[PDB]
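What follows is one structure encoded as structure tokens, with my remarks underneath.
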Amino acid sequence: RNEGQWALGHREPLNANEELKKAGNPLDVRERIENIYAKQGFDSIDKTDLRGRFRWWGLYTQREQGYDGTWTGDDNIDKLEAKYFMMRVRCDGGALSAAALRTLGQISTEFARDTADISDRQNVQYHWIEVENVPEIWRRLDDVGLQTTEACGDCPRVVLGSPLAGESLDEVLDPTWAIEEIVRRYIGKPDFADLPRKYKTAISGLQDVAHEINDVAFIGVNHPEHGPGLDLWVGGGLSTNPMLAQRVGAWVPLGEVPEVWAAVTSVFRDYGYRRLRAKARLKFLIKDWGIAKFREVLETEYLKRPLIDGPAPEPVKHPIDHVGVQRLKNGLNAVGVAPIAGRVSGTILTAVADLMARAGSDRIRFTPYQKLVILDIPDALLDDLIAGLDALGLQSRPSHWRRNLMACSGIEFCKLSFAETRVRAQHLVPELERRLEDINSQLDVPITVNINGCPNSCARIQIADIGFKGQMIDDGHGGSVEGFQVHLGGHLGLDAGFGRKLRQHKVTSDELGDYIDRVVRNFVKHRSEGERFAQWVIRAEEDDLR
Ligand code: SRM
Ligand code: SF4
Ligand SMILES: [Cl-]
């Protein structure tokens, strides 16, 4: 019985999305940008290019101005499509030189109305970009060793790596090599250009890459016999049907990582479902097959050998975000700063690149939690840096809230969203800071808040202390507005799991601060000593949670 799987012989398209990939190599659309589209403009762009093949090059069309959630749906595309683009720049590892960061700044100030926002996958995204300047931009990014290749599309998304790869004192190893090997080997190459859906990778020495929710994850663990290598995890995801990735129970050494990554992706290519668009993510295959069959197939058909068994890394009790100052293997310091919901500007990035030059620093990393850290600051030139960054509003000593808050793009730019998230976040933070500085000392433990535009969970709705899922709501049977559902007490690391939903409960855009304030206060009210938020939630009564 057919599910669209290549490996079972069913190579026949069953989607419009699968249909468009059978029409040449999607990535081939780059000639057409430079040759045709950047020269003729938005309206020349064939619609199967604009909506399909543009994705393989980091170009999603942004939402047209002044259409609220009322208008959100597959059937309003012509209306919702603004003649501008969100261009996503691929940063495998968050890793960047100061020259590279510089370029990202000026590209934004110049081409993207100063918009630059750090994604929770270590990328930057621009908005207000026009096709005319795409060729100029590619040309420019190349100078600094950056591309947009497969930053969107049915292909491997950015590979996450630790913001502190190679300098962290706690890391099991530095797997940067493996990342760069994967990118050098495999990005832009025909073999993995066509996958049932998107494909997300995390590789790190630390559990600081939200690994449990990636399609494939490689995580430092000491093997008692074989030494520092990587633990392999597979089948994660969070959209509208969240599933934690699971241990394959294998241990992979650094050098074999890119080989084993290619294996896994290969299994996705061939056995992944291609009938339903909503059922195409690897996770669904893993759910169906079970972990053991997966490993069986993986060894027997693609690696041609068993993967050496190995232990799980010991799950951390607290997420590792790298905000703040820390000593390096260097003998130097690194600096983690927090913007609000990843929101920086073209100006900020350049202004930052310059402060780095002042410090002698040439290494910066973006963070899987929309943050950025500067590396190799010597003690001597550190305070003059921090003050330089605080000046741009990039706080290295942020508050509880500013530090542990994410938002997606939402209805500001995103054509799929029901609510405003990012701008909303720029104001909610000060409101919470001054509203709850009151209770602040009594919180010995952080509260994480993720504001999501719609159910897609781009800012990780399910795995926050307080998670907000943007749905359309009714207001006295007069008219439908924007609003959020709450998911509470979801965490990664030790005993990972998702936040609970509440029965008949909605939070309008205005009420966000009200709800947070209340449930936080009720937390402190009913909590026990040392008890984390998430722990309370599981025993808490419905009423204290509303
Ligand atoms: C920018 C970012 C949010 C952020 O502020 O961090 C983001 C924003 C978008 N995501 Fe994503 N996603 C981002 C991380 C994720 C994550 C989180 C993660 O990877 O940890 C998820 C959840 C995890 C997962 O994938 O399971 C996520 C699940 C989605 C979904 C759900 C897809 C699905 O599997 O069903 C969509 C829609 C889709 O693919 O059909 C999607 C679609 C989008 C689009 C392209 C909306 C669209 O299709 O038109 C958003 C960009 C619109 C815009 O104009 O900004 N994105 N999105 C993140 C981009 C990181 C990157 O560089 O790649
Ligand atoms: S979670 Fe939804 S609204 Fe937010 S950025 Fe993703 S697709 Fe857009
Ligand atoms: Cl995405």
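All chain A residue numbers match Swiss-Prot; in order, they span 10-555.
Header lists the method as X-ray crystallography, 2.9 Å.
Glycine too: its Cβ is placed from the backbone N, Cα and C atoms.
Copied from Swiss-Prot, the annotated features are:
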type: MUTAGEN; residues: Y69 to A or F; note: Strong decrease in activity
type: MUTAGEN; residues: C161 to A or S; note: Strong decrease in activity
type: BINDING; residues: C417, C423, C463, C467; note: [4Fe-4S] cluster binding site
type: BINDING; residues: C467; note: siroheme binding site
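Overlay of Swiss-Prot feature records on the structure.
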{"residue": "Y69", "record": "mutagenesis position", "CB count, 10 Å": "21"}
{"residue": "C161", "record": "mutagenesis position", "CB count, 10 Å": "19"}
{"residue": "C417", "record": "[4Fe-4S] cluster binding site", "CB count, 10 Å": "32"}
{"residue": "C423", "record": "[4Fe-4S] cluster binding site", "CB count, 10 Å": "24"}
{"residue": "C463", "record": "[4Fe-4S] cluster binding site", "CB count, 10 Å": "24"}
{"residue": "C467", "record": "[4Fe-4S] cluster binding site", "CB count, 10 Å": "23"}
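For the binding-site residues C423, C463, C467, a Cα-Cα cutoff of 10 angstroms around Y69 (mutagenesis position) retains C423. Annotated pair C423 ([4Fe-4S] cluster binding site) and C161 (mutagenesis position), C-alpha to C-alpha distance, rounded: 14 Å. Listed in sequence order, the residues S418, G419, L425, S426, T430, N461, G462, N465, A468, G479 complete the 8 Å Cβ shell around the [4Fe-4S] cluster site centroid, once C417, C423, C463, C467 themselves are left out. Contact annotation for binding-site residues (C417, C423, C463) versus ligand 1: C417, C423, each with CB under 6 Å from a ligand atom. Nearest by CA distance to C161 (mutagenesis position), out of the binding-site residues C417, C463, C467, is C467.
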